[PDB]
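Working notes, structure below.
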Amino acid sequence: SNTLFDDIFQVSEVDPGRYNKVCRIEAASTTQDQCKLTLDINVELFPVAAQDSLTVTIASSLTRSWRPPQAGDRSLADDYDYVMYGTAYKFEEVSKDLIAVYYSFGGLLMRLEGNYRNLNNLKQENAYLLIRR
Amino acid sequence: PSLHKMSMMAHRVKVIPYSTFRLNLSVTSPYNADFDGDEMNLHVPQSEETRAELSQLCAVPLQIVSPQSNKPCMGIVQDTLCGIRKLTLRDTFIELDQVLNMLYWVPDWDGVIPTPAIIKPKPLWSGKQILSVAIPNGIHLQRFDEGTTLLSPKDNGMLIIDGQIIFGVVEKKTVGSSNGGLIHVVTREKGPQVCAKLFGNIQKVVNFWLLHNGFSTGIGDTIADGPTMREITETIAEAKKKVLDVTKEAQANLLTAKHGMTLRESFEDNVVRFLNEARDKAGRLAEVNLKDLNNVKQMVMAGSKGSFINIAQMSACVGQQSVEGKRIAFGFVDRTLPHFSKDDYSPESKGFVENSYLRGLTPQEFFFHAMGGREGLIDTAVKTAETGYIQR
Amino acid sequence: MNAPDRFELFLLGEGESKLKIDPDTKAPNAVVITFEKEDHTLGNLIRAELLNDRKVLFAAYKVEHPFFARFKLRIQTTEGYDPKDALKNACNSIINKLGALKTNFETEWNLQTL
Amino acid sequence: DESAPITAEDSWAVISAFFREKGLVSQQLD
Amino acid sequence: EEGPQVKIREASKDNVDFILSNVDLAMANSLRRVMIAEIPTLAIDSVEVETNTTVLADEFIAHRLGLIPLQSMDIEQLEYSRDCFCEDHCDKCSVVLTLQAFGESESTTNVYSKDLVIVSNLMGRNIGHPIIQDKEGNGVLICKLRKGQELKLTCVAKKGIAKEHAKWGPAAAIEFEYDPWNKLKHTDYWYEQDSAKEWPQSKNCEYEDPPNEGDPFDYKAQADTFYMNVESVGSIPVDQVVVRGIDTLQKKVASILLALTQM
Amino acid sequence: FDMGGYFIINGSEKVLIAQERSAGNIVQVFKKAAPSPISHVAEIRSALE
Amino acid sequence: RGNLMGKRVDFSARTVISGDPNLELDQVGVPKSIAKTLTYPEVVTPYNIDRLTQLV
Amino acid sequence: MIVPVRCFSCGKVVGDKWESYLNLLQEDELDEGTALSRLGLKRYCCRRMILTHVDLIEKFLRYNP
Amino acid sequence: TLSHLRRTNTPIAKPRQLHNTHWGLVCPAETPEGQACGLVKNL
Amino acid sequence: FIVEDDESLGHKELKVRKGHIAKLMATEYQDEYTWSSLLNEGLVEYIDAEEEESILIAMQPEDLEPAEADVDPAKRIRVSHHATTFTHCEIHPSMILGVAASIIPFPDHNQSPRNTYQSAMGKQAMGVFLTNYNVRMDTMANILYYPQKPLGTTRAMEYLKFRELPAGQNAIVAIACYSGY
Amino acid sequence: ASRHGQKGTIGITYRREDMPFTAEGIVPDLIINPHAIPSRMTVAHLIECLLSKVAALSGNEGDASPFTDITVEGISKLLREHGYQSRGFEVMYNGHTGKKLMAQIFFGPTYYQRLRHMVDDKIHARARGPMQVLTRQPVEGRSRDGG
DNA sequence: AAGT
RNA sequence: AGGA
DNA sequence: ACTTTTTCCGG
Ligand SMILES: [Mg+2]
Ligand SMILES: [Zn+2]
Ligand SMILES: [Zn+2]
């Protein structure tokens with residue numbers, strides 16, 4: 001019932017290694033130098049190129065089955081252009097206050113390296129991923 | 001024949017039309033049956049007692065993980081294997097419409113539509129995501145192949161947590177009849193009937209998905225691109241000169257024999273080594289030049305059918321043809337065919353098949369390949385007979 | 001010789017009802033309808049149109065085995081809305097669509113001079 | 001030029017004339 | 001004008017080329033299926049053979065006769081034999097054709113679909129006339145006889161659909177295509193160097209707009225507009241293979257709606 | 001089309017299958033086996049024409 | 001070997017085999033003709049009596 | 001052995017087109033490619049039906065009773 | 001029918017293998033599998 | 001075919017010339033110059049496996065006769081016209097094959113045994129075995145309803161009469177994965 | 001089987017509507033498995049097809065003769081002249097939904113032969129039947145209603 | 001192809 | 001004599 | 001000097 005992470009990154013590289021619709025993206029946080037980001041994206045859907053300012057939000061909410069339309073009426077917690085849903089699988093202690101979290105969006109992998117998002121990021125199946133700009 | 005405890009298994013009758021005994025495809029391997037006109041026997045127990053023996057000791061699900069090699073003796077074969085790879089690539093995404101059918105197709109479905117990997121722009125599910133419905137909860141599987149980081153870059157190995165795929169393309173190593181396999185884990189961890197269900201469950205989502213995606217193989221899949229064919233020709237050309245160089249070196253007495261070998265034995269070993277090195281070099285060149293869109297490569301990749309050597313011979317070069325190890329002997333006086341001048345030890349005269357099947361064979365190459373082939377068929381026939389008595 | 005009769009594809013058997021509606025235990029407001037002596041022609045067509053119904057949460061169909069012409073159609077609707085009805089409405093829409101399709105073909109056909 | 005050298009397809013004109021005289025079971029008969 | 005639109009390109013005795021717009025693919029395909037195997041026709045289904053002195057066997061000719069296309073215009077006013085009350089057949093449910101042939105000629109005597117004579121009463125309805133599309137007005141060649149070779153047999157043609165036997169096929173090949181510039185990404189073009197070069201362009205490319213690469217993939221995009229062509233065998237006329245198909249399907253859906261009301 | 005080259009016996013069509021053998025009046029030398037008192041032999045399968 | 005260790009038996013059937021992806025792992029498709037020939041001897045018991053008579 | 005009525009693959013009436021094909025070849029001196037196409041056989045399934053037909057019937061007729 | 005009138009039986013040191021001499025005189029492919037393989041030659 | 005050094009006008013050349021090929025086809029068009037006529041004009045000879053030892057054979061006449069005083073990449077890689085010792089030329093290399101193999105399309109583009117398998121299967125196929133089938137009382141006979149001659153054919157089939165008495169039908173085939181049947 | 005040592009039995013028979021069709025309205029008579037070709041290395045099979053495809057469209061007999069100048073690249077040139085994609089692939093559509101297949105199918109004529117082994121001549125069942133006189137054991141052979 |  |  | 005095995009299934 002709340003957001004778990006928020007920051008803006010700049011795209012270093014884009015990788016379509018044998019994949020035609022998917023690209024592994026490399027980015028770094030504008031705010032903390034401590035923060036780096038590796039993520040697989042459906043570039044056929046929302047495409048990304050080198051040097052893009054992209055907002056990255058995590059969030060636990062907005063359980064059970066899935067409903068398609070009527071959503072016009074519903075409160076779409078998306079103000080973001082591309083949204084995903086996946087699971088956490090590894091909590092890497094990369095020394096010091098530095099931590100790295102591994103997210104799997106049905107095969108589409110993501111690695112976030114930072115320090116501060118302690119009481120926030122959890123080993124949860126309930127983890128969305130919102131991206132804008 | 002019946003050289004296995006698994007060559008005779010107990011099954012549930014299903015009365016069906018049409019004159020053939022129908023059988024699930026995963027049970028193909030234990031029996032060793034193909035559907036090329038193969039026939040099978042069916043015996044019916046008469047006691048409520050002889051029935052218990054069949055149902056309680058020799059039923060197909062009991063027979064899954066074999067004592068012959070402490071591994072599962074049945075896996076996912078052919079179509080299902082091929083499709084399961086194609087389905088699980090990161091590149092593979094399925095729209096709502098189909099997802100809903102694939103979900104209903106799994107008979108033991110929870111009735112819960114999983115949350116898509118991408119919820120807008122447009123909800124899209126991944127292969128992995130929906131195949132994970134076939135995989136039961138409580139199933140844990142980890143495997144690292146060459147360069148498998150916890151953030152799998154090539155989508156190598158396998159990572160299944162609580163019966164949900166995290167990363168990796170599912171193929172022969174996972175879903176196959178392998179020691180660490182998804183099947184071995186399931187049989188052990190969940191039960192024999194739970195695993196027996198899973199076989200069907202996986203093939204239903206897969207065959208359906210493949211039915212609608214389609215899968216082929218044509219002459220286009222044997223064509224290796226023009227610059228790679230230059231490279232292959234010159235790959236054989238240099239190994240042919242390497243052979244001539246050792247041929248003149250041996251006619252000039254300069255060649256120094258290997259300890260415990262004829263001067264000639266020492267020469268032939270080297271000739272046969274260069275020609276077979278080139279067969280692989282030309283081969284390896286092609287298997288690299290074929291994109292992930294090559295259907296032969298796609299089959300090889302899942303490990304559904306075919307291997308490198310099969311690519312190599314069709315696309316690049318057939319290679320040295322042998323009889324009793326020694327390349328085509330001088331049946332005639334000092335020559336292999338009357339279309340050769342005497343004392344010709346050259347690749348061509350002794351049976352090296354420079355050409356690929358795609359390009360075609362020369363009458364000499366054909367006849368030599370023919371001698372080579374014949375030896376294998378006589379062996380097949382002799383081996384089959386010997387091997388039987390050994391079993392007895 | 002073990003081959004069934006061709007007409008068994010479309011002709012309803014001894015006491016076979018075209019529709020066999022049974023409720024789904026696993027899911028609330030869900031139902032599984034077995035269509036006897038029917039193929040993909042109807043399945044894919046019905047399922048597709050049910051997907052155009054906003055109040056229809058789930059819709060799929062399956063031809064469990066090919067030797068047998070019969071398909072199971074599963075329907076799940078928003079609470080209050082009955083699935084039997086969802087199928088009714090969807091069926092009408094199709095006939096009404098095909099109704100305009102026939103009309104529109106005839107008008108264009110008549111216009112031809114060949 | 002009724003003594004020009006023979007081509008590749010020309011061999012079939014000899015093969016044709018072979019069976020024409022000989023026949024496919026000649027051996028059994030003769 | 002209404003819901004799904006039609007725009008006929010070319011028309012003839014045997015072929016209708018048209019474009020089906022504002023339609024669901026599932027609808028255009030269920031329509032494709034129906035035209036192949038659900039429209040009723042009429043063809044020979046019982047051949048009582050009297051004398052056969054021919055080079056061909058009784059059943060060889062039998063099978064052949066069923067393939068001969070018969071007029072199935074006013075087919076709708078013929079009962080399906082099963083539904084009729086007579087033991088076997090009558091004028092209400094069947095057309096009876098007789099065929100007599102003999103090698104009078106010293107040359108080879110040919111036996112054509114024209115050599116069929118209707119012996120049953122047609123009740124003044126259009127049915128059972130063998131379709132003769134032939135220029136010399138001969139129709140199908142059933143047989144050939146030398147001299148004393150006589151062919152005597154009686155045939156009963158009945159209703160039936162192609163689902164029961166391909167002889168009741170009202171249509172030949174049905175051409176169906178959509179999205180000639182793969183803008184839907186419904187196919188992945190196999191290639192050696194270039195997808196666009198190696199794969200030939202459709203003629204239907206002209207009736208749709210080229211992709212224009214400097215535009216993102218329209219995921220939102222759905223498949224409508226189906227460049228089709230229906231071929232009549234002869235039985236029912238082309239237009240009717242379409243119209244009758246449209247109707248047949250409506251009737252199937254209605255039967256569901258109706259059977260639903262019984263419960 | 002029927003080529004002939006066969007026989008008709010008690011009703012049925014009979015084919016005499018070509019029976020391969022080694023030529024007669026031929027001089028052949030063979031190295032007789034490692035454990036043997038004879039090292040080499042010159043054989044002649046000689047029979048009248 | 002041929003009459004004691006091995007034996008020709010009754011309640012046995014054989015035909016061409018064909019693969020079916022819609023069958024379960026543990027099931028075998030039996031053609032009607034063969035099921036109609038092969039016969040299990042069931043004892044008339046209060047549990048079966050009713051079904052049994054219907055088959056009789 | 002006698003022209004198949006209707007092409008196996010698609011179903012186009014093909015039993016009529018025979019003598020006409022044998023005539024577009026003999027009398028009209030055309031090639032097989034143009035002959036099939038004059039007869040309006042465009043799909044290769046229809047083309048192969050006539051192209052690859054061996055009219056054996058004619059040999060059987062040479063026998064007396 | 002033709003291939004049966006061009007058959008060759010070899011009764012009873014390694015005859016089954018395709019010999020160099022068989023070039024032009026015997027078919028390199030037409031031969032049975034099993035017990036007769038290479039002893040049943042086709043011309 | 002006989003090859004003789006004997007040629008006033010150049011190199012070592014095949015006794016048989018374009019004039020003979022035309023003289024044969026004069027007799028072929030009738031249905032004077034027979035096969036026996038080539039044998040007695042000494043343009044062709046009978047060689048057993050013994051005499052084979054002492055001779056030297058050319059595969060192709062044309063390719064293996066005149067010498068070099070660009071190359072197509074698609075074709076199979078062939079050797080050379082190196083020899084000046086050639087006593088004989090091969091009529092056509094496809095004559096190494098017997099009845100059954102001669103029905104195999106492109107057997108040179110096949111794996112060695114796949115051809116041996118076919119040269120056993122074609123003896124289990126159906127079709128017209130003789131035109132007199134109706135006048136003969138054989139214990140079992142199968143005749144295909146509508147035989148089709150093949151679209152892919154050997155020049156050797158012309159002599160086996162395969163186009164006149166087929167074994168199969170040209171099926172419209174798709175190598176695809178469908179329902180998984 | 002084809003003339004490439006590729007034996008096989010029917011697994012199912014589908015009507016024209018369930019069958020996967022070309023846009024041109026063509027549908028197969030036969031469907032063979034991709035998995036047959038790689039392990040077997042029967043390339044001649046695919047060449048038979050590509051050649052036979054042209055042969056049917058051209059109306060000229062296709063030369064499948066062994067030792068010749070017929071290249072797979074040559075045949076491909078002629079097929080593109082006939083408008084099909086050079087390597088014989090064709091975009092097919094799923095007969096059940098109408099929706100295009102993601103793959104393109106190797107589609108063209110291939111001379112198939114019918115073999116003397118037919119199921120209903122092979123099928124057999126026994127459940128008490130004739131016995132031997134000596135051994136008093138089930139008689140041998142399907143014909144004799146053997147065990 | 002072996003072994004009393 | 002033939003299939004796997 | 002002297003014997004015995006060699007995969008499984010229509011006439
Ligand atoms: Mg097999
Ligand atoms: Zn009536
Ligand atoms: Zn056709």
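Yeah, the Cβs are placed from backbone N, Cα and C, and that goes for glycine too.
Here the residue is the original one, while Swiss-Prot reports the published mutagenesis C:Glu108 to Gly or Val with the comment Transcript termination readthrough. Swiss-Prot documents C:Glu108 to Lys as a published mutagenesis change and attaches the note Transcript termination readthrough. Lethal. Swiss-Prot documents C:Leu111 to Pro as a published mutagenesis change and attaches the note Transcript termination readthrough. Here the residue is the original one, while Swiss-Prot reports the published mutagenesis C:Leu114 to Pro with the comment Transcript termination readthrough.
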Integer Å distance between the CA atoms belonging to C:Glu108 (mutagenesis position) and C:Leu114 (mutagenesis position):
12
Other than its own, how many Cβ atoms are within 10 Å of the Cβ belonging to C:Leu114 (mutagenesis position)?
8
Using DSSP, would you call C:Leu114 (mutagenesis position) helix, strand or coil?
coil
Cβ-Cβ neighbours of C:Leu111 (mutagenesis position) (radius 10 Å):
9
Does DSSP put C:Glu108 (mutagenesis position) in a helix, in a strand, or in coil?
helix
Under 8 Å by Cβ from C:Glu108 (mutagenesis position), counting only residues of that chain that are 6 or more apart:
none
